[PDB]
Amino acid sequence: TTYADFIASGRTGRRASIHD
Amino acid sequence: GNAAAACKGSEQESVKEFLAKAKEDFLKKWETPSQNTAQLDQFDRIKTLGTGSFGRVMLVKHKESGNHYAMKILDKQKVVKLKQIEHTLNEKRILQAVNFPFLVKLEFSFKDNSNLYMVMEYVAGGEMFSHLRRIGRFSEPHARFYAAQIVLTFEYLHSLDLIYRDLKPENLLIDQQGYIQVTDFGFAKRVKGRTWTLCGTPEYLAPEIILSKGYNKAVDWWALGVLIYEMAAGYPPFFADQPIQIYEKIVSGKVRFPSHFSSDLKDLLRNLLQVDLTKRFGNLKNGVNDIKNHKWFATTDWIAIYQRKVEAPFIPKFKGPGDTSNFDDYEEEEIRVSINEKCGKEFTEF
Ligand SMILES: Nc1ncnc2c1ncn2[C@@H]1O[C@H](COP(=O)(O)OP(=O)(O)NP(=O)(O)O)[C@@H](O)[C@H]1O
Ligand SMILES: *C(=O)CCCCCCCCCCCCC
Ligand SMILES: [Mg+2]
Ligand SMILES: [Mg+2]
């Protein structure tokens, strides 16, 4: 399931902002 | 708001007047910002509420009043090293000037030899992020209640020529009445034309940011689409292990919806997550009204939301003053203030 794929991914925790 | 209920559209002149007066208030503060309105020894530092690249946000207690606040601490040297001076000056100048029911209130600001400090009202209910991940997903009415507050907040900010540029559940706090308080103005900018900085959070970036194209406030409306999707699905519309893979998905613009999404929700999202700028809701001739008048929002009383008169989907647990139970724990580190002034010239106006 898409949910299971998300939960197994590396980006389920708090996501930092980015900039260059 | 009775007229808007009694005769849809009849409130438009009054909303125009509200926004004109709001801009007058904003411009006074924008043109003459508050500076140096507290100092570090006026607060007891209690616990870290979140960490970020330049510092952290701490629960503090104002010694003289006993009130709790959230203090964002930014290391000047790191801000300079990462070339974020202008962004940090924007953040404070804008946050001290705005006034809206869904924007966190900046109560004090000051600097010392080492750091910049922004002292905000403490919003004790935690990040929307925490609740969303724990519960899994929000029902459509629950997601809609939050989305409506963001629509109104962007109507307000955009009217002041402000672009927000970091919408995400981690930057949305739930207050003691179950309403949203937007925090983190780190990328907010006052801009009348287009702008070019690559900034935001990967999952929420509009294709035009990614592709180094130049962009405008329509990126905030794209981000709203991502937020609504994530709230209602439990996962973002474009996710992967690495940002490069996310960017590939965003610019394809192919989006797939969970089978439980309503037809109205899918339609709204196709119009917000629209790669083509001539077609994206919020960016058309009728602006925000294309969103506010969409079928998915038909049950939304916009003025009642503004007035905070709508019953919230839930009220976070509250154990008493200074309770941090709705936030994760973070590693603590001693705040050291140097005996030499760092980066004084760069931060003169802060
Ligand atoms: N007024 C507040 N009350 C309570 N908690 C807050 C408040 N402001 C911020 N926080 C918490 O502190 C965290 C960090 O603040 P934020 O302003 O987002 O920092 P940042 O370093 O800019 N983060 P980011 O740019 O998103 O990587 C937030 O995600 C919340 O958990
Ligand atoms: C009710 O229908 C009477 C007319 C209401 C005008 C005042 C409403 C102003 C608040 C609007 C929401 C904020 C827009 C960003
Ligand atoms: Mg943040
Ligand atoms: Mg930030």
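Numbering, chain B: per Swiss-Prot, residues 2-351 in sequence.
Structure determined by X-ray crystallography, 1.4 Å.
Backbone N, Cα and C define each Cβ position, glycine as well.
Residue density at B:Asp167 (active site, proton acceptor): 21 other Cβ atoms are found within 10 A of its Cβ, drawing on all protein chains shown. Per Swiss-Prot, active site, proton acceptor is recorded for B:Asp167.
Remark: B:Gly56 (ATP binding site) has B:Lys73, B:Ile74, B:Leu75, B:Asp76, B:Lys79, B:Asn116 as non-local neighbours, by Cβ distance under 8 Å and separation of at least 6 in sequence. What Swiss-Prot records for B:50-58, B:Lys73, B:122-128, B:169-172 is ATP binding site.
If you look up Swiss-Prot, you'll see B:44-298 marked as domain 'Protein kinase'.
Taken from Swiss-Prot, the feature domain 'AGC-kinase C-terminal' covers B:299-351.
While the structure shown retains the original residue, Swiss-Prot records the mutagenesis experiment B:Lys73 to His with this note: Reduced interaction with SMO. A simple way to gauge crowding: the CB of B:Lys73 (mutagenesis position) has 27 other CB atoms within 10 angstroms, across all the protein chains here.
Cβ contacts within 10 Å of B:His88 (mutagenesis position), excluding its own Cβ and spanning all protein chains shown: 20. The annotation that Swiss-Prot gives for the mutagenesis experiment B:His88 to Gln reads: Does not affect interaction with SMO; when associated with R-197.
B:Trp197 to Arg appears in Swiss-Prot as a published mutagenesis result, with the remark: Does not affect interaction with SMO; when associated with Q-88. Using a 10 Å radius centred on the Cβ of B:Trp197 (mutagenesis position) and all shown protein chains, the other Cβ atoms total 10. In the three-state DSSP assignment, the secondary structure recorded for B:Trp197 (mutagenesis position) is coil.
Residue density at B:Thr198 (mutagenesis position): 15 other Cβ atoms are found within 10 A of its Cβ, drawing on all protein chains shown. In Swiss-Prot, the entry for mutagenesis B:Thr198 to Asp states: No phosphorylation by PDPK1. The structure shown retains the original residue.
A coil conformation is recorded for B:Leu206 (mutagenesis position) in the three-state DSSP classification, outside any helix or strand. In sequence order, B:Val220, B:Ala224, B:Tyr248, B:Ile251 make up the list of same-chain residues 6 or more apart from B:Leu206 (mutagenesis position) whose Cβ falls under 8 Å from its Cβ. Looking at Swiss-Prot, you'll find the mutagenesis B:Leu206 to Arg noted as follows: Reduced interaction with SMO.
Under mutagenesis, Swiss-Prot gives B:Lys286 to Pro with this note: Impaired inhibition by the R-subunit. Sequence-distant neighbours of B:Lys286 (mutagenesis position) (same chain, six or more apart, CB under 8 Å from its CB) are absent.
All protein chains shown were included, and the count of other CB atoms within 10 Å of the CB of B:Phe328 (mutagenesis position) stands at 20. In the three-state DSSP assignment, the secondary structure recorded for B:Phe328 (mutagenesis position) is coil. For the mutagenesis of B:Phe328 to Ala, Swiss-Prot gives this note: Reduced catalytic activity and impaired inhibition by the R-subunit. The structure shown keeps the original residue.
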Cα within 10 Å of B:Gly127 (ATP binding site) is the criterion; apply it to the recorded positions B:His88, B:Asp167, B:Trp197, B:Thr198, B:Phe328 and give the hits in sequence order.
B:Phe328
Tell me the Cα distance separating B:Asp167 (active site, proton acceptor) from B:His88 (mutagenesis position), rounded to the nearest angstrom.
12
With every protein chain in view, what's the tally of Cβ atoms within 10 Å of the Cβ of B:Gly53 (ATP binding site), excluding that atom itself?
16
Distance check against B:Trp197 (mutagenesis position) for the recorded positions B:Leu50, B:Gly53, B:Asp167, B:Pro170, keeping those with Cα within 10 Å:
none
